[PDB]
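Participant: Below is a structure I'd like to ask you about.
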Amino acid sequence: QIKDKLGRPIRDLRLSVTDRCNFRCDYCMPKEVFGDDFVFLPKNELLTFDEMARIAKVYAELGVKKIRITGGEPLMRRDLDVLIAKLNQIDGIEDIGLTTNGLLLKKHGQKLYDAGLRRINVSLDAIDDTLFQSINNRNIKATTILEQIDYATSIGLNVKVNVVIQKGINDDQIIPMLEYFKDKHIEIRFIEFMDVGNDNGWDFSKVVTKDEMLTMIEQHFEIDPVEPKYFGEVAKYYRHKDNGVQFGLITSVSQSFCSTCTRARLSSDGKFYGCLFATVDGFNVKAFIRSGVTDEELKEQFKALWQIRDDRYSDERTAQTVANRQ
Amino acid sequence: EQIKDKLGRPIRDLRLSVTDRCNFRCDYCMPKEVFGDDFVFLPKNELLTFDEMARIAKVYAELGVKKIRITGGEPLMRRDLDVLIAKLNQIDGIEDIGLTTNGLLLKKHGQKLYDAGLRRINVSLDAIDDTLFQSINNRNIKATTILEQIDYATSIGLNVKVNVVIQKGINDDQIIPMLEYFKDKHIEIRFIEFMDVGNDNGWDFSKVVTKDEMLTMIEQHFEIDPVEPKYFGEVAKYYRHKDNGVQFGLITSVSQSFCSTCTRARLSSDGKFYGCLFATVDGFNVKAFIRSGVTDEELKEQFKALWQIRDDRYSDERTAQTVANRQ
Ligand SMILES: Nc1nc2c(ncn2[C@@H]2O[C@H](COP(=O)(O)OP(=O)(O)OP(=O)(O)O)[C@@H](O)[C@H]2O)c(=O)[nH]1
Ligand code: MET
Ligand code: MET
Ligand code: SF4
Ligand code: SF4
Ligand code: SF4
Ligand code: SF4
């Protein structure tokens, strides 16, 4: 079994398929920085689907059961159905997932289910049209996205929602969001907002802890804990007593998870990272695969890359706060 | 004055083992099979002297240690333990000195201990039923006796907390009469997940009552408020009886390991250094190092080097393995 320096297997491949997006959320792609000026990667510098297939295959032979398609907005990638179809004919890969803001689901959703997509996570940082429009900067109403989700549901897709909660900004949205997806039978998850200050420590200001979210919810709903599907399961799950619908609370900052992190990522221009955090550029997979290589030689470079992985960034920020508190 | 190890962690706690002897033969710790009639314990001369301990603790204080815990073995078996407490009480920088004990010997030694400056003790007590407890400790000690020792301890001015290790099938039906009994005494009881490494080799969850599991028996018999934490990445998750305001704790060692915030150094009873509770190999021989003749400053350089190369994270390795084992 292939394992990093901390003893973790490879089980997940996060696959970035584009640097582009039809939103300008300010945590993520603020307009100052990603303006009309901006030059996103030209066509021929993204990986072809057939290179993504070769990489996903070789990864499946080293452990990866699961693939997550991101960007960017992944739906901004043209002919995404083709990738989903290619990846879904690889036999070690059990589940394929796609993280979207959802806007393009009515346009491309059917061609993607046809191709083998059964499951999507829709980000949606707010349900009130005014606040959400002021988060996304592209004049798109939370209502629009609540209708793409319902069409995704209707074509047969399994939909889950990712909400990043921020104190002053995204706080008052927890309760109307729960109550909405409760009669919609969709599984919603509220994620702690992540942020690091000057002193390498955590930024607990805008962060509303799993402790604090539940104290709020348990006042407006009757709530039951659900024992973890598997062991080392990221999100914590609870259930509503009347209709047994579930919601999740991911504890990013107040409860780090680096020890069971099994996720390898490829960025939109074909670089390897062992962590959603990275100061330096990583191995240039693209320059490697285009210099001519054998599958079973691609297999050794990824394996060499994983075995030398020792990433633990949310752990380090955790170890720095204890160091700063001193 | 702040020293960090390979994984970013500062040194803060020193665990001092003062003896390899115990008056109990607990099955998960010292079973009679292994520690029987013929087990040779350490000769006197091969224990650290109280002067040696006082000197180690002084130099660790300079490296940022604030907290000493005295353990064993059963520490109350080490003769003249009050001498040690007195010397440690004289070390600047050391804020908290604690004792972990089975509590059998508190009436015997407690006053002399208090006299010398001890104020805080944790008492291990795995059951409150007498028959079950005899069969846990294997030396015919009733739980009633330990409860009498606990009450004497509080009466002379010691702060008592209680530590309970829960194995499913054994003492898991002790969770509610122990919660209740100590709620009434205004005593802080903490419940610890049983640590057992299977085959294999990730955790063995057989027995093993989780946090959730444990907190579901509790929520049915008592009416509970969760407590916000003292400090970032704090040991237990605390809770509060609404009555009343008594606290209990839930130490989640297997379901959620705390290695990334682990701040403890240990000296064993044979005077070896360990960076972790677990340990497959012999530690640096600190006792032979001191007895070779070294200055304080040479002792310091060594503790410091010993801390900077530290990368122990035993429980997180097991957790990682437990993930890897599923596949
Ligand atoms: N894995 C691990 N468990 C620990 C560690 N320190 C304490 N524990 C657990 O906590 C239990 C009781 O701890 P004690 O030695 O009495 O002291 P403490 O609770 O850590 O410290 P206090 O806050 O002073 O009460 C032990 O039985 C341990 O299993 C540690 O460093 N690592
Ligand atoms: C870096 S986030 C990319 C996925 C998607 N555009 C979302 O945020 O919902
Ligand atoms: C390994 S525990 C050592 C301290 C004490 N004898 C215990 O039983 O509380
Ligand atoms: S939608 Fe997703 S990718 Fe686009 S900017 Fe907002 S968060 Fe980022
Ligand atoms: S910081 Fe990196 S290593 Fe830790 S979980 Fe986040 S992704 Fe994994
Ligand atoms: S009393 Fe303490 S040291 Fe003695 S066997 Fe039991 S747990 Fe271990
Ligand atoms: S396993 Fe070792 S490193 Fe981890 S917390 Fe326990 S003592 Fe610290």
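The numbers used for chain B are those of Swiss-Prot, and the residues that appear cover 3-329, in sequence.
Per the header: X-ray crystallography, 2.3 Å.
Placement of Cβ uses the backbone N, Cα and C atoms for every residue, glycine included.
According to Swiss-Prot, the feature domain 'Radical SAM core' maps to B:8-227, an assignment based on sequence analysis. One entry in Swiss-Prot concerns the mutagenesis experiment B:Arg17 to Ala. Its note says: Loss of activity. Residues annotated as GTP binding site in Swiss-Prot, with experimental evidence given as evidence: B:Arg17, B:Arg71, B:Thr102, B:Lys163, B:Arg266, B:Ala267, B:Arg268. While the structure shown retains the original residue, Swiss-Prot records the mutagenesis experiment B:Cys24 to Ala with this note: Loss of activity; when associated with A-28 and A-31. According to Swiss-Prot, the [4Fe-4S] cluster 1 binding site annotation covers B:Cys24, B:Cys28, B:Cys31. The annotation that Swiss-Prot gives for the mutagenesis experiment B:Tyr30 to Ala reads: Reduces activity by over 80%. Among the mutagenesis experiments that Swiss-Prot reports, B:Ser126 to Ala is described with the note: Reduces activity by over 80%. Listed in Swiss-Prot as a mutagenesis experiment, B:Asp198 to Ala is described as follows: Loss of activity by 92%. Among the mutagenesis entries in Swiss-Prot is B:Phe260 to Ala, noted as: Alters stability of FeS cluster and alters protein stability. Per Swiss-Prot, [4Fe-4S] cluster 2 binding site is recorded for B:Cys261, B:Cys264, B:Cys278, and the stated evidence type is experimental evidence.
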Participant: Among the recorded positions B:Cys24, B:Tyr30, B:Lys163, B:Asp198, B:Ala267, which have a Cβ atom lying under 6 Å from any atom of ligand 6?
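Facilitator: By the Cβ criterion, which requires under 6 Å to ligand 6, the hits are B:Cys24.
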Participant: Cα-Cα, whole number of Å: B:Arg266 (GTP binding site) versus B:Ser126 (mutagenesis position)?
Facilitator: 20
Participant: Applying the rule Cβ within 8 Å of the centroid of the Cβ atoms of B:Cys24, B:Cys28, B:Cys31, what extra residues of the same chain belong around the [4Fe-4S] cluster 1 site?
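Facilitator: Apart from B:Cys24, B:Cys28, B:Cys31, the close residues are B:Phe26, B:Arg27, B:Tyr30, B:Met32, B:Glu76, B:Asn104, B:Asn139.
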Participant: Using the Cβ centroid of B:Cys261, B:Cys264, B:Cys278 as the reference point for the [4Fe-4S] cluster 2 site, which residues of the same chain not in that list have Cβ within 8 Å?
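Facilitator: Other same-chain residues near the [4Fe-4S] cluster 2 site: B:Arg11, B:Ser259, B:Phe260, B:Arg266, B:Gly277, B:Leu279, B:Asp314, B:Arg315, B:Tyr316, B:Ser317, B:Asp318.
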Participant: Should we count any of the recorded positions B:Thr102, B:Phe260, B:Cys261, B:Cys264, B:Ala267, B:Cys278 as near ligand 7, judged by a CB under 6 A from one of its atoms, and which?
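Facilitator: List returned for ligand 7: B:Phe260, B:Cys261, B:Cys264, B:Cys278.
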Participant: Determine, to the nearest whole angstrom, how far the Cα atom of B:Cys31 ([4Fe-4S] cluster 1 binding site) is from the Cα atom of B:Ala267 (GTP binding site).
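Facilitator: One finds 20 Å between the Cα atoms of these residues.
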Participant: Using a Cβ cut-off under 8 Å and a sequence separation of 6 or more, which residues in the same chain sit near B:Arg17 (mutagenesis position)?
Facilitator: B:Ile70, B:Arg71, B:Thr73, B:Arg266, B:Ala267, B:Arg268, B:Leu269
Participant: Rounded to the nearest angstrom, how far is the Cα of B:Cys264 ([4Fe-4S] cluster 2 binding site) from the Cα of B:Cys28 ([4Fe-4S] cluster 1 binding site)?
Facilitator: 26
Participant: Between B:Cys278 ([4Fe-4S] cluster 2 binding site) and B:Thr102 (GTP binding site), find the distance joining the two CA atoms and give it rounded to the nearest Å.
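Facilitator: On Cα coordinates alone, these residues lie 17 Å apart.
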Participant: For B:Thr102 (GTP binding site) and B:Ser126 (mutagenesis position), determine the Cα separation and express it in whole Å.
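Facilitator: Roughly 7 Å, rounded to the nearest whole number.
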Participant: Reduced to three states, what secondary structure does DSSP give B:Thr102 (GTP binding site)?
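Facilitator: Going by the DSSP assignment, B:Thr102 (GTP binding site) falls within a strand, counted as strand.
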Participant: What is the biggest Cα to Cα gap, in Å, among B:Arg17, B:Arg71, B:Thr102, B:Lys163, B:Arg266, B:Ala267, B:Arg268, the residues listed as binding GTP?
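Facilitator: 22 Å is the greatest Cα spacing among the residues binding GTP.
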Participant: Could you state the whole-number distance in Å separating the C-alpha atoms of B:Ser126 (mutagenesis position) and B:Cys264 ([4Fe-4S] cluster 2 binding site)?
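Facilitator: Counting only the Cα atoms, the answer is 21 Å.
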Participant: Could you give the Cα-Cα distance between B:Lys163 (GTP binding site) and B:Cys261 ([4Fe-4S] cluster 2 binding site), in whole Å?
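Facilitator: So the alpha carbons of B:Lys163 (GTP binding site) and B:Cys261 ([4Fe-4S] cluster 2 binding site) sit roughly 23 Å from each other.
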Participant: Within 10 Å of its Cβ, which one of these binding-site residues (B:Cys28, B:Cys31, B:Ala267, B:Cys278) has the largest number of other Cβ atoms?
Facilitator: B:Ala267
Participant: Cα of B:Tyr30 (mutagenesis position) to Cα of B:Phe260 (mutagenesis position): how many Å, rounded?
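Facilitator: Counting only the Cα atoms, the answer is 21 Å.
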